[PDB]
Amino acid sequence: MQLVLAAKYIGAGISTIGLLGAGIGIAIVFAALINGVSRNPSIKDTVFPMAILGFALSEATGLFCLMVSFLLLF
Amino acid sequence: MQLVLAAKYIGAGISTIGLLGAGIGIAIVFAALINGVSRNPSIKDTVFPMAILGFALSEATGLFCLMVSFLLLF
Amino acid sequence: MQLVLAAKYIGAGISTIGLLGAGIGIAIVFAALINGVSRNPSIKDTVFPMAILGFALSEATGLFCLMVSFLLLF
Amino acid sequence: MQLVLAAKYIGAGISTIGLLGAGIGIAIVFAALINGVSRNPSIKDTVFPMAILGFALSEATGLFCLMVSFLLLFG
Amino acid sequence: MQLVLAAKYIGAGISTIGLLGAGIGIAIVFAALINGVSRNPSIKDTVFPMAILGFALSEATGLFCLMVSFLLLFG
Amino acid sequence: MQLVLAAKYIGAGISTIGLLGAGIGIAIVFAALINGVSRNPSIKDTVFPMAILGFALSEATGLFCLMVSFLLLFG
Amino acid sequence: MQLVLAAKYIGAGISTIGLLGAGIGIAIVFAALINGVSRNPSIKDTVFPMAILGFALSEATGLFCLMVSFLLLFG
Amino acid sequence: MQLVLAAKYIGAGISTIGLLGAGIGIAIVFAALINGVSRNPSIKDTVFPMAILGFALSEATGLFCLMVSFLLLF
Amino acid sequence: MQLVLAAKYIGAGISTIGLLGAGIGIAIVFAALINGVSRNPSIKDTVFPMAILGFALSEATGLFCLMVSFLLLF
Amino acid sequence: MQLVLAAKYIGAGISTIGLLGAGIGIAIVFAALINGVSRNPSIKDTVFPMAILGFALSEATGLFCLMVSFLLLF
Ligand SMILES: *N(C(=O)NC1CCCCC1)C1CCCCC1
Ligand SMILES: *N(C(=O)NC1CCCCC1)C1CCCCC1
Ligand SMILES: *N(C(=O)NC1CCCCC1)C1CCCCC1
Ligand SMILES: *N(C(=O)NC1CCCCC1)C1CCCCC1
Ligand SMILES: *N(C(=O)NC1CCCCC1)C1CCCCC1
Ligand SMILES: *N(C(=O)NC1CCCCC1)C1CCCCC1
Ligand SMILES: *N(C(=O)NC1CCCCC1)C1CCCCC1
Ligand SMILES: *N(C(=O)NC1CCCCC1)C1CCCCC1
Ligand SMILES: *N(C(=O)NC1CCCCC1)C1CCCCC1
Ligand SMILES: *N(C(=O)NC1CCCCC1)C1CCCCC1
């Protein structure tokens, strides 16, 4: 079981790499929001919900990386 | 059999890396949506279905990374 | 036998990494579509088929990563 | 146990790689804040809180990487 | 024999990583096509063959990643 | 003992990879600062403290990559 | 020799990763060509040869990766 | 002893990877400097010190990668 | 000598990764040239030598990756 | 001793990866130079020394990756 356990811990570490995708993706969404609102303040109420949807969909990819990570750890 | 199970676990972890691609890609689509609607609010109903299509096609790449992951885990 | 099986499962995981390219590339195409349409709405019927060709060619790289992956798993 | 311990410490080092995403993401949010304010100073009080929220959400992806890292080091 | 076969299969998987360059590069070319046509519709017949040349050349890099992959898988 | 020490040193080297995020992110913040001040010099006193906040937060991600590195090296 | 052969084939797969640079680089040159021509059509005969030279030089970095790959596979 | 020495030399090589961040980041700062000065030459004396602070902070990440590297080699 | 030779071949493969830097960097220089000339054709004779210098300095990094590669192979 | 030499060779290869950072960074500086001079030709004598400084500082990161490489090789 030593080899299998060792692999579980290597695997769990590898599985967090994909979180960099959500880290960057979430930022890209919020950057667009800020820039869109700065150029056209009246559009705020329209684009804010688009940013939330964007965030959630990008975040979901990171969430699944973590799930695989924790399946391997536990 | 210990060596094969080890491989399945390390493999599962490696297969989540590609999810960074959906994480970022989905955000890129939403950033475009926000910036297009801020510059031209009247175009919202035209470009929103394009953003949904674009999201879904980028997300499918992540979905299949995750299929490979789950196939290795289980 | 056991070592070869181990290699195929690691190989399968690695072969999905390339899917990040399609995930990002499909997004870049759709981002251009949305931005082009927002700036010039009358061009929609011209650039939409271009985005579809773009998506298809970028997707092909992803498909062939996944092909190698399934040849390794099975 | 020599192999399991070895894996815990390799795994912990690997689990920090994900932090590059928050280091880059946080910067992207702050760049946008700066560029938006320079172009439209009167929007500062509106966008500053959006930038704090964006930072917070981007940061959380980094925090989870480090949690996994700490679990492998100390658990 | 067992170790060589193992390495061929690891090698083949690694050789697909390079395909991400074609996946992204083809997109970049098509993004420029779409943006240039949107800004100047009258130029489309001129830039369309440039986009086909660009896609083809970027794709060729991915084609050779694949050739190495198949040589390791089927050689 | 030998294998665990080996892994601590490999782990410590891997844990520095994440620092590239801070290296790039800090730059992105300063690039926005410079570009926003060039386009609107009157805003500089407003955006300068935003740039310091942004740099600090991006840097914190790299600081924790380093902490893991030092924990493996000196723990 | 089982170990040496294994290494030749792993090495060959790794040596294709560099090809992503040419796949992306070639695209970047062609994107610029397209965008420059769309913005200034009369410049086409001037920039088209610059784009061919840029592609050629970018491609050469890909060609050398594949050479190393072929040496490890066939030499 | 031999395995530990082997690890320190692999570890040393890996620890330089992070230097790509400074290599790119220092460049991004200088690119902004050159672009800002070209667009507004009268701002040079204001933004030059900002670029130097920028360079220094980005360089610090690189320096500490190299510190880990030299601690491993020696 | 089997282990050392195996390492020479792994090492030589790893050493080509850095070539992606020159592949992309050279392109970035030529993209700027093309865009600069398109915006201001009269500047061609001025910026062409800057592009050549840029190319050569970016290429030098790729050249050294290859040197290390061939030292290891031979 | 075979294991240590193996490590030196693999390590040497790994240490050239960071050179991609100079490859790209140097190009980014030169791209800015070209684009700044195209937009404002009169600024050439001001920004050219900034591009040289920027090149040299980005290149130094690559230079030290290469020092680590050569130290491992020899
Ligand atoms: N994404 C995530 O689930 N974020 C939450 C945070 C609060 C608001 C709702 C979404 C991250 C995925 C990786 C782990 C940390 C959270
Ligand atoms: N993409 C995905 O399937 N997203 C869903 C979100 C809800 C609406 C339908 C599409 C991701 C693939 C990787 C794991 C997380 C989901
Ligand atoms: N791209 C892809 O191949 N899409 C096809 C699917 C079949 C019908 C036409 C479009 C993606 C590659 C990765 C997996 C998901 C599909
Ligand atoms: N981000 C982070 O989680 N910041 C939090 C810390 C607790 C108080 C609120 C902000 C970074 C994640 C990586 C480590 C450094 C902090
Ligand atoms: N590009 C590619 O090589 N396309 C060719 C295929 C043969 C017929 C002409 C076009 C892609 C490279 C990655 C895999 C899919 C093809
Ligand atoms: N950023 C960082 O953590 N800076 C701190 C150091 C302590 C005193 C306040 C600023 C860098 C992270 C990578 C290594 C160099 C420091
Ligand atoms: N680039 C390349 O070397 N193209 C050459 C081929 C010979 C004739 C002149 C152009 C690519 C490098 C990776 C493999 C595909 C070609
Ligand atoms: N950055 C760096 O630390 N520069 C210092 C060098 C000493 C004098 C002040 C500037 C680089 C980090 C990687 C190695 C080269 C220097
Ligand atoms: N860079 C390189 O040396 N290019 C030459 C090509 C002819 C004109 C002078 C410069 C590349 C480095 C990696 C191997 C291929 C060449
Ligand atoms: N940078 C470098 O030292 N460039 C020289 C080029 C001539 C003028 C002085 C600086 C590179 C570092 C990695 C290897 C190639 C050189």
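Yeah, the Cβs are placed from backbone N, Cα and C, and that goes for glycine too.
What Swiss-Prot notes for the natural variant H:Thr46 to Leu is this: In strain: DS400/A3 and KL14-4A. One natural variant catalogued in Swiss-Prot, H:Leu53 to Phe, is accompanied by this note: In strain: DS400/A3, DS401 and oligomycin-resistant mutant. Where Swiss-Prot documents H:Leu57 to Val as a natural variant, the accompanying text is: In oligomycin-resistant mutant and cross-resistance to venturicidin. Annotation of the natural variant H:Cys65 to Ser in Swiss-Prot: In oligomycin-resistant mutant; the original residue is retained in the structure shown.
Counting in whole angstrom, H:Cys65 (variant position) lies 19 from H:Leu53 (variant position) by their C-alpha atoms.
DSSP assigns H:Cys65 (variant position) to a helix in the three-state reduction. Among the variant positions H:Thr46, H:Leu53, H:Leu57, H:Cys65, not one has its Cβ under 6 Å from an atom of ligand 5.
Looking at H:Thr46 (variant position) and H:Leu57 (variant position), their Cα atoms lie 18 Å from each other.
Here the variant positions are H:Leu53, H:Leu57, H:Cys65, and the one whose Cβ sees the fewest other Cβ atoms within 10 Å is H:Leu53. In three-state terms derived from DSSP, H:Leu57 (variant position) belongs to a helical segment.
Counting every protein chain shown, the number of other Cβ atoms lying within 10 Å of the Cβ of H:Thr46 (variant position) is 15. Proximity of the variant positions (H:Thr46, H:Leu53, H:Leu57, H:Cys65) to ligand 9: a Cβ under 6 Å from the molecule is found for none of them.
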